[PDB]
Structure formats: structure tokens, C-alpha cells
Amino acid sequence: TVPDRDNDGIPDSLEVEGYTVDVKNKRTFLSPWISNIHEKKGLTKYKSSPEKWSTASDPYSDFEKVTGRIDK
Amino acid sequence: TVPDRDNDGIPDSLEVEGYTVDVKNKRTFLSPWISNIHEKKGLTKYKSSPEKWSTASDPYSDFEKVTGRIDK
Amino acid sequence: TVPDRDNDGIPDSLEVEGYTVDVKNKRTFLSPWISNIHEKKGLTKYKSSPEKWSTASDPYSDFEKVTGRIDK
Amino acid sequence: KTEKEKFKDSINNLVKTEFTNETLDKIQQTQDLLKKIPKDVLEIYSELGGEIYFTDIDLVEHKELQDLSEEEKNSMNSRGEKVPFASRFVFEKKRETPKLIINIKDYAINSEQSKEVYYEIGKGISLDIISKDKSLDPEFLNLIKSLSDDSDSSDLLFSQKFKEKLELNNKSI
Amino acid sequence: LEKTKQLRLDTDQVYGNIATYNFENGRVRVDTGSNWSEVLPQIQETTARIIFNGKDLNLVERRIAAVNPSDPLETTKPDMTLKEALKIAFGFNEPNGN
Amino acid sequence: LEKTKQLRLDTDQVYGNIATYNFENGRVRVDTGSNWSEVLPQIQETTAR
Amino acid sequence: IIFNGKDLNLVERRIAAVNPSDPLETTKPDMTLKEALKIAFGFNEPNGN
Ligand SMILES: [Ca+2]
Ligand SMILES: [Ca+2]
Ligand SMILES: [Ca+2]
Ligand SMILES: [Ca+2]
Ligand SMILES: [Ca+2]
Ligand SMILES: [Ca+2]
């Protein structure tokens, strides 16, 4: 099982190196950054801290912020 | 396992003889004091008591005070 | 195991026949009273009640009283 | 329910029910120190003639460390420095056959004295595993090269003289 | 008060709750135990502040998570430049390189 | 008080809470069941000032 | 959508539509104005209008 220290639902390697969020058919996929694919699709590249549940110390996760599972 | 009497997260021999906290990529690791590695980087050398959860009897454990997992 | 009727954490033979508390490197040790070792070190010989959780009927156990794990 | 046995496990090491011997606890602590290394290491040591002794005589009045060469009297300890022979507590005499002498101490609550024993044990079985063919094994040489490429590994493992001579010869090997 | 007509109103503090996402049914629920006074002093100590009035000449305040070099947990955040902070905070861009 | 104009303000004690770290989500939560008067006499007896 | 073609009274409905810059709302089905008027208020088309 993949390591995830802060328990924010996103692994530590992706937080240190870079990730993005991408709906594909009607389902949301969280995926590592690939320069050949996600650049031309207009996708933003996120980095965050693998040991903080909320990198800005506000009460919303990194996962909820990048995904949309947040107070609208 | 390794003993931990006061249940704060630092083992007893590290609390008695010396420890420090280093950050290697984006992950912090609580390591014992090595005077070759940790003295070139200017790290601090801590000692505390192996049987008090908080050595100064304040409501913050030794692990939170050294690793930054504290009220800011 | 060992019998401990009063549930204070110190066995009944030690409470009837004597015990003492010493610190060795930085760790405390509750041990029975040997009259050759502990006599010359100025240690105190304690006795208690194996049936009472606190022999003086106050809200601090015998273990907490002799060990220092008490309201300061 | 589980809180009461949680309390009984948080004082499981504190209370000692039967003691009655001060120099007998050091024997048990040396024994369960030495049983932490795996048995194959001890078989490897006893194969080329390894003896391990538990004494309580400190290692100046010991009879089998009584007269010996002076350069063997000051070898590298776990740091890399040297130490007076009046303050050592471990030694591996290896003149005709390797002989390990361990003074009994409270090794269960002293993890710095507990590391020099492991360093001398690894000193004993070193040349068996490093040099399988009366020369350094090439897997270990690739390891030495890949550790010298890094810096944290270099100042952890290598001594200072080996570190400066590893770049004086520019990894000549 | 009838002579000098000077009377103003200060704001010392503001109480208020937080509403978080419940993962089971997706609903957003207000936790009436937690308030925003335990949170904003953690935002104000780990973030850099940029105030900006290039839009309608109104002061717009944002905060961007930057690294404090003398804290082990805070040196795990990603490195923040001033240019990337201006890009992701307000909406600056480089349509030609500038 | 109109004659001598002496009125001061003593401070007998202070009530206030403690906010502790929460390991599961990193947040910092004020426990309203524990105040500083249980803590601060333990600091006063084991420390040097 | 606000509509008063029945008894000239303002009747307000809301129909779930896609936000294109938020990944949770790009999962909702595609809503057209004809289908919004058909399912919200009671429009139909008995012969093609
Ligand atoms: Ca995170
Ligand atoms: Ca994570
Ligand atoms: Ca500890
Ligand atoms: Ca401690
Ligand atoms: Ca008892
Ligand atoms: Ca008792």
C-alpha cells in the first residue's frame, strides 16, 4: 500500500514531485504529472506538503481543495 | 520493538543521550545525534527525560516541540 | 503473573515486606528491599497495605506517592 | 478494560519483582544484548576460531590482555579516534585466534556502550565478508564508489583520512 | 456627544464557525465546537501576505504558504517564488514572456 | 474617591483554555475542559526562573 | 430560471448545471435549455415544437 503520512488521501511522492486532477469520462482521476499529456490539456500542476493535511493550515484538505469536495 | 516509557514518540535512549530532527527531501526524520552529519548543518542537540511526556511539564510533548507539530 | 489485589501497580509481597524506588541512568526502578544494597545508599524503606489502593485513604495511590507521578 | 492492562504495560518495565543480586543483572543484560545479533554471525565468528568471554575484571588487570603490542593497544573505536586502554571495556585480541572480551555492564539502559560491542563484533567478522578472494569483493567496491558519490553517506560511513584520500587519488582504487 | 458629535464603533473580534465536508453523504456540516479563532493564528504564522490594488483600486489581501526556515514541519512545503505567488494568487500571466 | 482620587485594579487570577495538536488531521483544537490553572502550578514547581 | 407564463405569477426553479472549472461539477450530466424547460416547469412537444 502506498505511503501517505498526513492522511489527506494523496500519496507523498505525488505531493513532492507534482500531481493533477482530471475528469475523464464522468469520474475524477487524481494522477501524477506527465509533461507530454497534461500540459496541452490546460491542466494545472500542483505541489504541496506530504506531512501537512492542509498545506496552508486552513481547515480544508489538499485533496478537497484540488478536487472540489469543498464548501462551494 | 524499541521501548518508550512516556509514550511521546521518542525512544528512551534517544531522549537520554541525544537526538535531533533533520529534513531530507520533504520528509522530517527524528534521528540520534551524529556529530559528523548534524554538526555541519547547524542542527540543535536535544536531551529530555525518558519518563515525562513533557519534560518542562507544559501541555506540549517533546515530540511536538521539536518537530513543529505544535500551536504556531 | 504476580498477585496485586488493590490494583495500584505494586505486588503484594513487596508492599507487605518492603520496597524502595531508585533512579539508575535516567529511569526509575521499584525494587524490593535488600538490606545490603539499599541500606548504604540512604534509600527509604516503604511499607503499605496490599488491600488498600492508598493506605492513607487519600486520592493518591502508593505507587504515585513513592514514584513522584503526582500533583506537584 | 484495556485501560487497566494499558496501565499494567506502562509499568511493566518499572517494577522488578525479584532481584536479590546486583552483579547478576549485568550478566542477564549482557546475555540478552548478545542474543540480538543473528546466530549466523556467531557461527561465522566461531568458524575461524572466535571466542567470546564475559568478564567483570576490567581490561587492564585481565590476565589474557596483560602484555601486548602497543599499536594494538590504540586502535580505532566506533568514532575513528583513539582511546586510553585504561577506559576500554571491549577488545578483540586476534593474534593467534580471535578472542572477544566483553566487560559486563548495564547494556539494556546504555545504548552508547551497547554500540561499541556491536562495532567490535563487526570488526571481527569483517575480512570474511569483505574479502572473499584475498582481495576486496567487487560488489563491495561498487558500493564504496556509489556511497562516495553521495555526501551524507560519505561523512557517515567513511573515516576522515579515507575520505580525503578517496579524492586525493580521485577514486583511483 | 451633543456638542462634538464624535462617536465611532470598533470591532474587537468576530466569533464564527466552520463548515466541513462530510465524506459519507457529501453534505457540508457546521461543526459548532470548532471556530475560526483557532485557525487564523495558524494561517498568519506560516504564510506571506500580499496586498494589491490593481483591480478597481481596491485593496485585495491574499496569503500564500511559504517556508519558515527554522521549523521542521514548515520546511516541507514547496518553494514559493514571488512570480508564481503573483500568478496563482491574483491572476497575473505571461502571454508573451512578461 | 472625589477627594483623594485613588482607585486601582488588582488581578487575582486568569481563566483560559489550552489548544492542543490533533494527529489525525493536523488541526489545533481548544479543549474547553482543561484550563491553564491545572498546568501552570506544575510548571512553577519543577522549573527554575 | 424564473417563469410567469402560468397565471402571471413568478415561479422560480433551479436546475443542476455543469461548472467547467471544478472537477466535482464536471461529472454532472449535460443540461440543455430545452430539457431544463421540459423537466422543470412542464413544457413538452406534442408534435415538434
Ligand atoms: Ca498534504
Ligand atoms: Ca499525503
Ligand atoms: Ca520517550
Ligand atoms: Ca520525554
Ligand atoms: Ca498493591
Ligand atoms: Ca496498596
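Numbers in chain D track Swiss-Prot; the residues on display, in order, are 53-225.
Technique stated in the header: electron microscopy, 3.2 Å.
A Cβ is built for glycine as well, from the same backbone N, Cα and C atoms used for every other residue.
Taken from Swiss-Prot as is:
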type    : residues    : note
MUTAGEN : D:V169 to A : No effect
MUTAGEN : D:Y170 to A : Loss of cytotoxicity due to inability to bind PA
MUTAGEN : D:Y171 to A : Loss of cytotoxicity due to inability to bind PA
MUTAGEN : D:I173 to A : Loss of cytotoxicity due to inability to bind PA
MUTAGEN : D:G174 to A : No effect
What does DSSP say about D:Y170 (mutagenesis position): helix, strand or coil?
helix
Which residues, sitting 6 or more apart from D:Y170 (mutagenesis position) on the same chain, put a CB under 8 Å from its CB?
D:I89
What's the number of neighbouring CB atoms sitting within 10 A of the CB on D:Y171 (mutagenesis position)?
14
